[PDB]
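Asks: The structure's right below; bear with me while I get my questions together.
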Amino acid sequence: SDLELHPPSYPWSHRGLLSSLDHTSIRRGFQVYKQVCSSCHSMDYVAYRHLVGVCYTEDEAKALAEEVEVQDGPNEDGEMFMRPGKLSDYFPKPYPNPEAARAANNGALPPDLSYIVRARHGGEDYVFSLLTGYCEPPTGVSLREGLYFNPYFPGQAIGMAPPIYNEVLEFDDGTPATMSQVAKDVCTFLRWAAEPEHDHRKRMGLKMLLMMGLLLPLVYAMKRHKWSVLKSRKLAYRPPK
Amino acid sequence: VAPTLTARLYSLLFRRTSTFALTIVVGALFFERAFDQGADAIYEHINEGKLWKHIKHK
Amino acid sequence: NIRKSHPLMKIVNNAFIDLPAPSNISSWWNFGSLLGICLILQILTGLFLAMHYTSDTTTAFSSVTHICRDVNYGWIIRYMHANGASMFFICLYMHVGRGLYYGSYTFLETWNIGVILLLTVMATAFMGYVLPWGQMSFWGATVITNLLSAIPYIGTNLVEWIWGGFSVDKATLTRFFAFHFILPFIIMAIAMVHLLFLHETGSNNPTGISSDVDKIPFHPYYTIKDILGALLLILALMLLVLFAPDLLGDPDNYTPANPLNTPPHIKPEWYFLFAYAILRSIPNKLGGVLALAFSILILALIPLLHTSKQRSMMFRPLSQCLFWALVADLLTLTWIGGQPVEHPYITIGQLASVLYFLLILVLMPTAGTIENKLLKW
Amino acid sequence: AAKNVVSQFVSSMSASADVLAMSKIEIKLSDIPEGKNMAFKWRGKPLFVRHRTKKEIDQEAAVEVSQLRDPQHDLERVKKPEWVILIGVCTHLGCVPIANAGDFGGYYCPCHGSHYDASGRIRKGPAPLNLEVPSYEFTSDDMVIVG
Amino acid sequence: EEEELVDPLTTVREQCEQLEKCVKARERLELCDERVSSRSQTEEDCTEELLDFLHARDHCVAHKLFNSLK
Amino acid sequence: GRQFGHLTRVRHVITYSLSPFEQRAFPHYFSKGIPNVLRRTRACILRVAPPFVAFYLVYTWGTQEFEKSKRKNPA
Ligand code: HEM
Ligand code: HEM
Ligand code: HEM
Ligand code: FES
């Protein structure tokens, strides 16, 4: 039905002009991605070395890559083989073609997570709102199990589930991971998978504001200086008597 | 300060287009070093993802 | 000496150095260089983009991501292109407007070439947006291109001719790429001719009076003021691309193309929204595209409906109000154009469309006549 | 701003998902006969691995350090006297030193034409140097890697 | 789950949900909720009332939330 | 075309100028400046302002009716 609700405005650490992006959070959010989110969501536009300078250290990132496997190049016959992932291959399609998603997932197709924060309005807020907030299907509404109920999601008939159910945890520094903290982190990491350039963008922006803020007055004084012969200028008309 | 800084800037460095060009280019170097770093520095009032701060933990 | 005589320098000298210009032009005359600037900025970031982009359906979108993540500084280059397109449109809209307000259109050739320049960049930009092969790229490519099917007895064949297939498929992307590359160079030659006809009279000014009596050389005066002018363009552009890269594109066009989906959305980029509103205001295939076209080619009718004895609007109050109602009406049009065709939006989108045409075709010329009469002219 | 904007544009024509470098390829040397030239993919570049039959080591044990460009001997190259691992590039341009068909030793570096030998060395002219030994290093005797 | 992870959302939500604007909204929910139940061949489905409540609640949630989160 | 020296015919008009290095680029900038911007605004509001508010109002009204319409009590 064409009747719905729009997400509120959460105070992320990466909204409001010159603003980093919580990197310790991107990392916890990566954890959330690899453990709970990746099972049914592809992020095929992000590789392991992207996680380098950012959250993890070089060795750390390779170790994660190493872990599981992919279908590497042709064995000298004509069949491919398996090996421990390198730092250069992108995260890991759980479903081959599109219809495999339909098969293993009620008949629905779970959309890619490479962008998503830029592919849905409100961005991280919508994902945050889609995550944490889940509700009891009101009166006269007929779910049908495949579709769950979800405020925010258009139509209210979803197909996902709330895979945030307070846990299926992880941890480095051991953050008390409830559904809240586990959600914020995914979105924060999601921001980064959508817009990696985020930090630097805003850094150049700081420099751009400081420079423009210094060039603008100077170019103006250059201009009024030359125009001053004209702005200050006097006319007189002296016709023959 | 006294018989003027600008006056000396003009007399010793701005009367010729040579020296003028020359100072601008020399002044271009340092400015870059000072600002590029200055703006990177000011940016450090966000002791957050600060790669340096994380470098110590992991 | 050397500047004046040398075959190449003459040109430069006659266009940017000793060109007699009115000591009177205001900020609204800066959009001329600004478009010039936008044109180059859009060719320069455009070329660097073509060094990594591939025009094939299966890699199209992927190559654009490749640019923003892997290509060094690919992201700024990408967003500068994106935002420069809108910046090119704001400037284009200021420029046309400026001329309308100031009677600059009395220079037919210059103006008419200007209309050809307006169409050329519109056709250019429309093809640009399809290239990433996003949801909106495909459906906007579908919705808009399909209009030509309203043309009787020729239309079906026409749409199928430019499409390359029976849809917006493989042939269409590569096709649209080629024309998106070739168009801005043609635009350039045309801008030279734009400037060629303009130089034959020199610029108009806010009074619409005539400035032979007070001209100043284009050099210190307008080179330095265009500089300061380009600087502000950069600010707007950079403020847009660094702080809000997806603001005017809206968070949407990501997620690849899907010829079976059809998003409950469908609207061209903001610069076509006024035209878009006019089109859907009319219940009729033919009429809609007829009025769609007319909403822009009408600029070629403006000089025939000048009517006033004065050239500019500076000394004409009623005309000013009517002009402002035109711009005000054009906001409504884009606003409506950016909304679904349901209850309130249809009827005002309908009313505002009639007004657009009533204003330019009847109200404005009448005000001119009334104005002449009040002055006993 | 000019430099910076110009630099970005300039620096944009360099890297990407192009820092790969994996390789260190699994080679095996008694696995290949006695002197058959064997190219691999090391960061891309064709790693020409020719082995050494006794006879052909002696033409390589015969060089001229007195009259030379980049002073060296086949022994002064290879760490295990009869196992130099070569590459395919050519220090001048891009003609991977084709197995045989040349002047001394064996090797020949086409493009236009330049002559090499069983150490990669430039005997005649065009190529300024003697190819590239990828540290040429192994694991055990028969087993071998690169780098 | 059964008892022992202090979900901050739940905590802040309580205080939030409570509040005036949402009290009234939930009142209408219940009001309409009880109508829908009180019949058979009806269709005024109570979907709107829920969102209004949620909206009012959720704005206040955003404002007070993340403060605590680590 | 057009040049300098072939523009038009002008007679008996003197023009005094002063070199840019002998005057200020920003004389009474805030002093004389601001009153001028106020005067320019006065002169133009009544012609610029109204059309826009007419849209401003059409805009907020237009949205309310839309939003309020996708709701309903009986029938
Ligand atoms: C691993 C278990 C998961 C499964 C089986 C799953 C499945 C799905 C499905 C079927 C949909 C489509 C809903 C529909 O079309 O009605 C969906 C959408 C979505 N998924 Fe999941 N999902 C999982 C986990 C996640 C997680 C953990 C996240 C992020 C934290 C996520 C992010 C999203 C988002 C943001 C949408 C919204 C699509 C839209 O708004 O149009 N998914 N998922
Ligand atoms: C001949 C010069 C030009 C070249 C070589 C060029 C090249 C490109 C390329 C390769 C793309 C696809 C990559 C991308 O989407 O970022 C693109 C997209 C686009 N072009 Fe151009 N372009 C040129 C001129 C122009 C002109 C003059 C305009 C009009 C303002 C324009 C408007 C656009 C728009 C709106 C997009 C899609 C926006 C985006 O996704 O970033 N281009 N152009
Ligand atoms: C590629 C896009 C365009 C470029 C590069 C361009 C360029 C210019 C330039 C450089 C000027 C110098 C005067 C000034 O600074 O305003 C000018 C003036 C003018 N342009 Fe354009 N223009 C473009 C589009 C248009 C279009 C869309 C129109 C209107 C249909 C137009 C019509 C005119 C007219 C009538 C003048 C005379 C203005 C006056 O003397 O007051 N141009 N144009
Ligand atoms: S590089 Fe081999 S002859 Fe040219």
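We number chain C the way Swiss-Prot does; in order, the residues shown are 3-379.
Including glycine, each Cβ sits where the backbone N, Cα and C put it.
Pulled from Swiss-Prot, these are the listed features:
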{"type": "BINDING", "residues": "C:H83, C:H182", "note": "heme b b562 binding site"}
{"type": "BINDING", "residues": "C:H97, C:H196", "note": "heme b b566 binding site"}
{"type": "BINDING", "residues": "C:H201", "note": "ubiquinone binding site"}
{"type": "VARIANT", "residues": "C:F90 to V", "note": "In strain: 65, 66 and D"}
Asks: With the Cβ under 6 Å from ligand 2 as the test, give me the qualifying entries from the recorded positions C:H83, C:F90, C:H97, C:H196.
Replies: C:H83, C:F90
Asks: Within 10 Å of the Cβ of C:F90 (variant position), how many other Cβ atoms can you find? Include all protein chains, please.
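Replies: So the number of other Cβ atoms within 10 Å of C:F90 (variant position) is 23.
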Asks: Please go through the binding-site residues C:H97, C:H182, C:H196, C:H201 one by one and keep those whose C-beta falls under 6 A from any atom of ligand 3; give the result in sequence order.
Replies: C:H97, C:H196
Asks: Tell me which of the recorded positions C:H83, C:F90, C:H97, C:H182 ends up closest to the residue listed as 'ubiquinone binding site' in space, Cα to Cα.
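Replies: So, of the listed recorded positions, the one sitting closest to the residue listed as 'ubiquinone binding site' is C:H97.
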Asks: Using all protein chains in view, find how many other C-beta atoms are within 10 Å of the C-beta of C:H97 (heme b b566 binding site).
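Replies: Result for C:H97 (heme b b566 binding site): 21 neighbouring Cβ atoms inside 10 Å.
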Asks: Near chain F, which of the binding-site residues C:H97, C:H182, C:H196 can you find when the cut-off is a Cβ distance under 8 Å?
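Replies: From C:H97, C:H182, C:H196, flagged as close to F: nothing.
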Asks: Distance between C:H182 (heme b b562 binding site) and C:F90 (variant position) at the Cα atoms, whole Å?
Replies: 15
Asks: Among all chains shown, work out which of the binding-site residues C:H196, C:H201 has the most CB atoms within 10 A of its CB.
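Replies: It comes out as C:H196.
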Asks: Taking 10 A as the limit, how many CB atoms besides its own sit near the CB of C:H83 (heme b b562 binding site)?
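Replies: Total other Cβ atoms inside 10 Å, all chains included: 19.
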Asks: List the Cα distance (Å, whole number) between C:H83 (heme b b562 binding site) and C:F90 (variant position).
Replies: 10
Asks: Across all the protein chains here, work out how many other Cβ atoms are within 10 Å of the Cβ of C:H182 (heme b b562 binding site).
Replies: 21
Asks: I need the CA-to-CA distance for C:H196 (heme b b566 binding site) versus C:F90 (variant position), whole Å please.
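Replies: With the alpha carbons as reference points, the distance is 17 Å.
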Asks: If you measure C:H97 (heme b b566 binding site) to C:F90 (variant position) at Cα, how many Å is it?
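Replies: Distance between the two Cα atoms comes out at 10 Å.
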